[PDB]
There are 2 protein chains.
Amino acid sequence: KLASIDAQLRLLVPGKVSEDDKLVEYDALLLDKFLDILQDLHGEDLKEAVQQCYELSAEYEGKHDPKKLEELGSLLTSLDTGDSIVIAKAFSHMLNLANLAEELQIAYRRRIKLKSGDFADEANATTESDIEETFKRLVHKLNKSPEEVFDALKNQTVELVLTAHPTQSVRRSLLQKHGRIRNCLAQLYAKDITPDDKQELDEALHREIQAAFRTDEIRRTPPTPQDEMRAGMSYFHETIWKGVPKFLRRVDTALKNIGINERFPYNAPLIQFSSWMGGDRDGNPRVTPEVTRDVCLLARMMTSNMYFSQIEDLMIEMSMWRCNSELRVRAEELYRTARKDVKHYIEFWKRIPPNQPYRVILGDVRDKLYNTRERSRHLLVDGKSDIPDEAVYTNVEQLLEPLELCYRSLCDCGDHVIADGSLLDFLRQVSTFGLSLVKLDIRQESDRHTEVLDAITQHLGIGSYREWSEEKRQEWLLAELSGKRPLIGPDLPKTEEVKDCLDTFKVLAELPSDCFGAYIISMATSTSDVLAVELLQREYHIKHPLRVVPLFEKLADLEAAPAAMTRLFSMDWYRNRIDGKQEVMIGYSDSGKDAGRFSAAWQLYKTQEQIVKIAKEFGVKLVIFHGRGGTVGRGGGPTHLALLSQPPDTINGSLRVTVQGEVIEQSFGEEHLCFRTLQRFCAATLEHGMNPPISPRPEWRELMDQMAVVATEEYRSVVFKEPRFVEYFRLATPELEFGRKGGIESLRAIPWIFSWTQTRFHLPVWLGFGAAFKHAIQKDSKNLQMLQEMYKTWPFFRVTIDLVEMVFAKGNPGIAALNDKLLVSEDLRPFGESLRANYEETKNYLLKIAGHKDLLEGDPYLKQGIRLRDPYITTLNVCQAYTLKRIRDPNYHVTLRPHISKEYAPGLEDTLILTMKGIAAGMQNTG
Amino acid sequence: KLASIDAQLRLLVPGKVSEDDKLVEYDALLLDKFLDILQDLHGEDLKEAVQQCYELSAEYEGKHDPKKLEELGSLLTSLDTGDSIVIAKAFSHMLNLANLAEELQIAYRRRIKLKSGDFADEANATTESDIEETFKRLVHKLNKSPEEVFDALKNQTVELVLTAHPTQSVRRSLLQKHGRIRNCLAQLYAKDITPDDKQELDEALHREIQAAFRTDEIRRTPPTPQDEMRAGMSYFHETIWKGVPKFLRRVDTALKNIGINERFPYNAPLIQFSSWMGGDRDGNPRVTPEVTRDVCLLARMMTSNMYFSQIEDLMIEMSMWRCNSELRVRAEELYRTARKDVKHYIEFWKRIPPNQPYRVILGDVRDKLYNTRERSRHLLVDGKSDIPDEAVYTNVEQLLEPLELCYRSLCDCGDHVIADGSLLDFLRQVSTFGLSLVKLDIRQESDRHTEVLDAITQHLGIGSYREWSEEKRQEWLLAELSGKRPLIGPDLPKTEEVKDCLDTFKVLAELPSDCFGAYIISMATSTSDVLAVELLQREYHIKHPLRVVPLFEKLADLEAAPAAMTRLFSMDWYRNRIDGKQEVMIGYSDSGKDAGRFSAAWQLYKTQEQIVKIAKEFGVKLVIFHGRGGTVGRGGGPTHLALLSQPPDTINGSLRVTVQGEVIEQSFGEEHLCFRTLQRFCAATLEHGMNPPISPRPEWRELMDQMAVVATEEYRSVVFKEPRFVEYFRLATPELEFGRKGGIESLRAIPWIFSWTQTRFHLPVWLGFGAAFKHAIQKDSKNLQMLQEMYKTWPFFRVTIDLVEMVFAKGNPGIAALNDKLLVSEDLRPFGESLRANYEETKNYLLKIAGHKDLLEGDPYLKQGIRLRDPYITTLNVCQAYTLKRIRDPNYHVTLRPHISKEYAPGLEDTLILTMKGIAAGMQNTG
């Protein structure tokens, strides 16, 4: 049964099993129970077919014999649509189980007691510094006083911006099933388990696996953006909402342990969450002003609902009858004006007596939270509400105030100790999540603002903004930014795009400012791009204009950014507007699509240095907002070192980073990982501003510059100049099929990365590194040693290589070869072959530079997790390849096996969507 | 710090410490943290005074030097009222902490693997049979088939009737604090605890101890009976509500393990809870018809609220989209008639779509549960409601039905496994708690019914029921039980007592029958007593009359019970009415007040035998309802053997027992104990009907009869015939003071037991055993051996002695001597001395019969718990003794120490109430 499955799994991953290494055991137990379920639901025959696919794939992952892929292919292409769907569902579900098991292993893996002190320790969760160890290094090694460390942390802000799962927003219900599977699993391994508890936990585990597997409706319609946002907010309930105060309490403990005798102030804004879900409309016209309004109200509804749903518990605890005057007076006020009758609440449904004074205060907070929640709900569903302003909270201060009053009163009556329990936790939740637990960024591309302004200029009869030079655009924008009359009259002609863009500003002017964060400009190139958005916000008389944040994407745009920023910072109107602060966004995957990932990485390092210097010179504080695709978006320990690798002064007390949708599950799904994620963000941010990495040696810059010219040239000659690259890309990847659910340049970065990730080839991540390495080594043999010294000694270089190496570990060029054979026409097959030759050569240079014989010999726990997933992913790759063939070629047919599954009109496109989601869930983050 | 406190505590309890024995450690850690809290809240000086009281008391418990009591007395009588109150609060709170620690030790104490098979194993929680071991003994040793065991359990009923805490109903808020203290404590001892988790748990433990200590308002007013009922219902939320389905699932596992391949049916009524809170008005005119109406509505409100508060969770899980026709049709019905708009619920606030069919069904159940709850709330607060019948549940079947529909649909779609998760748990909760989680018994005394009937007869002009003989009463009652016209006209004259009794019947006629259980007749003596209540219920045309249950209290009443029952069962009207079933109540403490506990125990054994035989002869099924004071009301393992000790056929598939208010905390406060309580009730009930204890040898009956004559004579000559016993009782105990917040015969059993428990003397439990033993041994030396054989071999005798021995272990005649010296006049001090001499002699005979050198050498874990509590209780006894002196003698004064406590007009009676509650919480159950 179990032992035999353990046996097969163990062959896949040799390693040195101590007591805390249970990952293979976990996976065996889950696969075993899932196979019983499949047999039950679908029959022994189907179960055996799954087992056979698994076996062939595991054998292929052993020796990589192409024959095993062919057999696997023969089996899978012989299945009818019904059986295909069951098999893709099965293998997708096994990937999710394996991920949950891995999360449990990471959570309980033992910490290394004596850390070597090298920066490399910060790349691995077993060795990284926790917040206290970070405090102690800063005190003992950098000679900071405890007070200086405390004071910097109090002024620090970490902002985490959640973006949508590129493929599969996981619904709340299923998430909760996944959590209970993970728990049953952990409890099965609890010390001293009685046999009956074990028997019952076992049957509970079986049941939860099945419930999750059978949560599988294939819903005709794409998910609406409102549903995608709500799905994307599920992690707050599952872990983050409680996780924040647990981490802030660990900060209190750590402070205490370095001799600071106060708690971290409950209202220091150390942690802030934001979102792009319903705010980013770049290249996405489904994101309408109505969508943006709805996700603001949803965020407000959920936030007030989360406070409301925990206030009764706090009321129960706050039974104390000793209070100070201030609160006594307020309680007697509320008590006198108090309703004689039933409130339809679970717990305190009769009038609260005045000898329960804290309950009287908190009872009023509950009524306000309830009304705040209901208003938002009526605004969403009915389009408005008769609930008035003084019945709800419109600012966070109104909510904090009575809580602070409870706190002071307890402190004044001798009960400080009690105040620092749930009350303190609640205060911290209010201060972190406010009235909208995420602030929403708006994003739209620069050309849309140009178009809007052009419609205005031409209607005014003064010419065409689009025809104007950069100087003229600046001049006219600054004149109108101090203009005395509005720009927009009621008969301005508006195309649908122009209207859609203006109406977004209208929503911004109408909704409360605490709903919003930054206004990000995609494809920004110039000063005027930023002033353009400033003028539209001024025209709509927005009381608190959103800060305007350019996103410079292409290499050329990155090179022009410094002069653009310098010109902004020189303009009095703008300096006055921004009040000493500017945020700029970089997009790793964006820049990498333009120039190759190697050159984007190096150019982004340089551009950040240059912008930081320009900000200093102008006395402006700069925040760099990290978009997706960087070493800082990996999650887990690698994020810790990535943060510490940043160029000096680029953090300076304020971190803003994207948490990519495909990473959210690993970062925040399990509560220990959620805690350790918050911790490494806060610790690294703190450390970096007081302990910058080494700046590179001049020889290293020069070689980096030389390598970038070559990397870019290789990347661009393959991707942009080879006239048949596009055609090869459309055949070898599922790119076209993903898109229906101006070349690569007008293809967006997520489909670019995603399409090549699906085939296990990952061209967007590594292409260009090979030529860079080879050219450097061949120009001068000494460069091999220089590169190895950079890997060992230069944190930027180290993390940049490690991310590529992880992506190689998820790669398998045999999958791409099978796709070439099935999908690509014969005359392009040599092209596909030469790319595979570049992959191999590039991987081998990287290995040589890293000093590794094998992929990830640095990080065997990460390699182990990747290897355990591989057979499942491989089965899905093969299923997908033959599915694409059938879909593309209505005359491709094979003899079909009699239907295998029992029960007791889905098509090919349904099977495809299942493979694509499962493969993406197994690959998680790459480029 | 901790070690030194461990040292002092350890001296008090020598024993053989293995790894699972942490009780002393727990108590040290709690006392240590509490002392820091006292120092904080009240100053070092006060802390030191507490410590000093503790030390003196612990020393006195060591060697029992009277000098240590005097010093303790000198210290405590020198304190002012303020400091007294703090000290009594402190020692009360320490008792509660010690009890929580003890509960944790019992929960985690290791089970003995190889049980010796002797019945004595069933007296101890480490050795008792769990439900599977009970199944296996019945199969393997009594040759029952698995099917016969399954079938008997399916037809079995266990009913547990909750009665009010005689002294201190613990409020929900404080209960929850106690639970969190207990948890912090358990988690502090979790294997592999990180130091920061330990530091944080520590600070959490400190905080919860303090929060509990500061939940201490001294509220002028007695608690209203409605508040006492609500306090008394808190255990359902804390543990029982979840505990029931956890135990029923263990039954499923156990069945499976003996080869039965189905679950225990979800609707078999195996477990039922009932209540006397707001139903018992015997000797209590504060229990009015309005009180009874309110506690019915409260029970209905809470029950529907508990289902409502867990239905959203079940809705979340029940995301499945596969359903059968039956449920599909019902879902589309509900969906079509569905409200377009906001429901003010935490989770599913928009309209539920029809592709979530289980949520549609459960959404309707939620709305009904909500309306059912709101109706009850308006009926309580406003006096009526416009909410109509078809908007709520009026019968349990209406609630079960949609749940059963969900269950069948899952089973039919292949998801039986999922159905047997939370859905099954929910079905079982509905089937066990129904629409009123407790059914309420009414109790009133026979004379009140005589009085009501007398008012009727005289108003009718036909004479005086009270003047009528038993024969005439029977005759007239049977005639009117078939009468053709009502008895009660609108001008019937009614005193307040008569009206109060008639109006109770009116409430019974108006409220739903599922609110009520039995109508218990206190002080029942005759056939006519039972027919009297039957006639009043018929007069009020009650659609489902409550079953009428006599409580025969005195020895003479017990002796007349058989002829009374025989006459009832002979009467056609009555036989027809009861439909093959009769319940009779016995009251151990009641009978023991009349005749001494020894003779009551033996007489109750005989009367139960005799009633069982008479029931058989008449083809009636008999339930014996166990009132308080018996070996079956002990709780813990001793209850298991007590149940098995019952005379043969007195259970016969239906157990009904009182869970005494002072036992509820131990039985149901901690979740493991709650589970093991439900388990031993169900296991013992099952076993007994198939495995009766040995019936006694004739020589044993005869000696028991002889011993009873002597025991009764000694008990009655002290308690009733000594003309100064009453006067001595009023001085030596706090009986009078308890009562203000016809002799002993008209004193109620709870004040009798409670008053003597307070002084640690416990006369009501042991008096009479001494003469019985001595006379038996002196009449014939062989009787010592016969008695020892009875102890070893006869379960009744064994359990009856064990309960007395436990009470001796809680006794300390030195406390009674101090009370004599402080409170009793000089001329009665020899009387008090001679009682102490009887105590000693009685204890020593008991020890000799049990074969013990020391008290409780049988049960060292129980002795350990009692000893650890003793110093706290002793401090309270002394504080109380001097308090009573001050209260009784306005010219008793002592030099008072300058006020010791800090802060940053309570009197003597407040200090007294604190001592009385703390002493009762430390003593728990005795007689």
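In chain A, numbers come from Swiss-Prot; the residues present are 8-748, 761-923, 944-966, in order.
Even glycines carry a Cβ here, placed using N, Cα and C.
Noted in Swiss-Prot for the protein shown:
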- A:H172: active site (ACT_SITE)
- A:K600: active site (ACT_SITE)
- A:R641: active site (ACT_SITE)
- A:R641, A:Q673, A:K829, A:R888, A:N964: L-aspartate binding site (BINDING)
- A:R450 to G: Loss of catalytic activity (MUTAGEN)
- A:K600 to R or T: Decreased bicarbonate-binding and lower catalytic activity (MUTAGEN)
- A:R767 to G: Loss of catalytic activity (MUTAGEN)
- A:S774 to A: Alteration of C4-specific kinetics, but no effect on L-malate tolerance (MUTAGEN)
- A:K829 to G: Decreased substrate binding and lower catalytic activity (MUTAGEN)
Other CB atoms, at most 10 A from the CB of A:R767 (mutagenesis position): 15
Local Cβ density at A:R888 (L-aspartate binding site) - other Cβ atoms counted within 10 Å: 21
Spatial neighbours of A:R641 (active site), counting only the recorded positions A:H172, A:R767, A:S774, A:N964 and Cα distances within 10 Å: A:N964
Structural state of A:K600 (mutagenesis position), classified by DSSP into three states: helix
Near chain B - the recorded positions A:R450, A:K600, A:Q673, filtered by Cβ distance under 8 Å: none
Greatest inter-residue Cα distance in Å for the L-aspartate-binding set A:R641, A:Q673, A:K829, A:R888, A:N964: 18
Between A:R450 (mutagenesis position) and A:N964 (L-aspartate binding site), the C-alpha gap once rounded to whole angstrom: 23
Cα-nearest neighbour of A:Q673 (L-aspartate binding site) within the listed recorded positions, A:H172, A:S774, A:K829: A:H172
Nonlocal residues around A:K600 (mutagenesis position), in sequence order (Cβ under 8 Å, 6 or more apart): A:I763, A:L766, A:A768, A:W771, A:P783
Winner by Cβ contact number (other Cβ atoms within 10 Å) across the recorded positions A:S774, A:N964: A:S774
DSSP-derived class (H/G/I helix, E/B strand, else coil) of A:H172 (active site): coil
Those recorded positions, out of A:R767, A:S774, A:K829, A:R888, A:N964, that come within 10 angstroms of A:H172 (active site) at the Cα: none
Pairwise CA distance, A:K829 (mutagenesis position) versus A:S774 (mutagenesis position), rounded so that it is a whole Å: 14
Structural state of A:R641 (active site), classified by DSSP into three states: coil
Cβ packing number for A:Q673 (L-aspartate binding site), 10 Å threshold: 19
Rounded Cα-Cα span from A:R767 (mutagenesis position) to A:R888 (L-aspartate binding site), Å: 28
Euclidean distance between Cα atoms of A:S774 (mutagenesis position) and A:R767 (mutagenesis position), Å: 11
Cβ neighbour count within 10 Å of A:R641 (active site): 24
Cβ neighbour count within 10 Å of A:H172 (active site): 22
Euclidean distance between Cα atoms of A:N964 (L-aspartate binding site) and A:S774 (mutagenesis position), Å: 13
Three-state secondary structure, which DSSP defines for A:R888 (L-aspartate binding site): helix
